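J.: Okay, here's the structure, questions in a sec.
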Amino acid sequence: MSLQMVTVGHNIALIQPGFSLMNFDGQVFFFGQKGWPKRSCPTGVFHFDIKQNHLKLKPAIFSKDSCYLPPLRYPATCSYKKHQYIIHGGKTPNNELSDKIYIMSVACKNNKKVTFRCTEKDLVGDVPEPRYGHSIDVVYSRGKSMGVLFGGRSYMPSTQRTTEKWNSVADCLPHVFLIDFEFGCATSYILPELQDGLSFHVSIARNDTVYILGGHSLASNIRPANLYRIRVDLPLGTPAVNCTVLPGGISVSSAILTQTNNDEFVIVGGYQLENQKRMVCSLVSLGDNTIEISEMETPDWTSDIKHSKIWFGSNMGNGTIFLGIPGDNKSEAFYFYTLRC
DNA sequence: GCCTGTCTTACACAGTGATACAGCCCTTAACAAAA
C-alpha cells in the first residue's frame, strides 16, 4: 500500500466531505460537488482523472432524457450489473434530505467523451424516509436481483421537529428495505437481531448476502464492534430475509472500502472514537458462507495524516482510495492523497 | 460567441481632538396685564 500526494486544478473547491466516486470501465467520475452546479458544469458530475499525481476535474454532460439530480452529500450508493450506479438519499445543498433514487449509466461514449444518463426511479410501497449515511447494495438470489437498504439518519418527524432543534438528527429505525428497481417498489422487514439504529457503517455484498460492519449509533453514542450478516432468499414472489450476528466485528464509523480482488476487500480509514482515528487497516476475505477479518500492515502515514482530526475519502475502484485532510496556517483548504493496494 | 475567482486601487465615510460660530439668559427703566 503506497501513499502518494495529489495536486488539484483550479476547481479544487468542488471536493467536499460526503462526495462520491463512481467507476465506469476504468474511468472515474466525481459527484456531489459543494454548492449548486454552476454554468461551468451544469450537471455536477465530473471526469475525475489523476495523471502523474495531478487531479483534473473535467465537466461531464447528461443525455437529453436525463434528470439533473441535485448534488448529494453522504448518499447511499451501489453498483448494478449494462453497468449502472444507484444513488439513494443524501443531503442537498439546501440541507434537505431526498427520498429519491437516481440511476447513473453511460448513455454515449464517443471518442472517449462520456455522456451520462441520470434517471429518477419512483418508489412505492414501504418507501424509506429521507436519509443520509445509510447503505444500499444489490443481492442476487435464485436468478433474481434485489436492492438491500439499511441504516442512516434523518431529521425529526414533522410532528416532533421544532425550530430550536431544527437540524437535530436521529438514527433511522433498523428496518431492512428490499427494493425492486424493476417494479419501483419497496418492502420493509423488521428483524429482531437489528435492535439499534446504525449509520456511517460499511456494507459488503456477495451473492445473496450483505454484511454490515462498524458504524455509529447516535442514541448510545457507540461505534459497536459487531458484524451482521443479512441473507436474502427470493423464492418466486415471496422474499425472505434472515440476519445472523457473527463475532469478530471491527468497531469503525465512516471507514472506506475498496475491492482488491474478487472475494477480498480492504477496509482503511475511519474513526474508532470521536477524538481518535482508526489508523490500522483490515483485510476481509470472503467465503460462500464465511467471512474473515484480518489485521493488515498499517500504511506509512505522514505526520499530517497522523495528527489530523478528520479525514474523508472515497473508493476509486481500482483498489485505490482517494483521501483528504484539512490544513490551516498560511495554507490550502484540503490536502489529498491516493492510497494504492 | 466564456466563466469566474483574484487582484487592485478608486472612493466615501467614519470618527478623531481641535476649533469656529451661534444661541443662550440676561442687564439698565417703565408700563402694565393677569390675577
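Here chain A follows Swiss-Prot for its numbers: 1-81, 88-336, 340-350, in order, are the residues you see.
According to its header, the structure was obtained by X-ray crystallography, 3.2 Å.
Every residue, even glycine, has its Cβ placed from backbone N, Cα and C.
In Swiss-Prot, a published mutagenesis experiment is listed as A:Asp128 to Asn, annotated Does not affect the endonuclease activity of the RAG complex. Experimental mutagenesis at this site is recorded by Swiss-Prot as A:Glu199 to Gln, annotated: Does not affect the endonuclease activity of the RAG complex. Here Swiss-Prot notes a mutagenesis experiment, A:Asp202 to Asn, with the remark: Does not affect the endonuclease activity of the RAG complex.
Quick one: how deep are these features, and who are their neighbours?
T.: There are 9 other Cβ atoms within 10 Å of the Cβ belonging to A:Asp128 (mutagenesis position).
Note on A:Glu199 (mutagenesis position): other Cβ atoms within 10 Å of its Cβ, all shown chains, come to 13. DSSP gives A:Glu199 (mutagenesis position) a coil state; it is part of no helix or strand.
There are 15 other CB atoms within 10 A of the CB of A:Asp202 (mutagenesis position), with all protein chains counted.
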J.: I need the CA-to-CA distance for A:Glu199 (mutagenesis position) versus A:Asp128 (mutagenesis position), whole Å please.
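T.: A:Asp128 (mutagenesis position) has its Cα 30 Å from the Cα of A:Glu199 (mutagenesis position).
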J.: Between A:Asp202 (mutagenesis position) and A:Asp128 (mutagenesis position), find the distance joining the two CA atoms and give it rounded to the nearest Å.
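T.: Here the two Cα atoms lie 28 Å apart.
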J.: What does DSSP assign A:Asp128 (mutagenesis position), in three states?
T.: coil
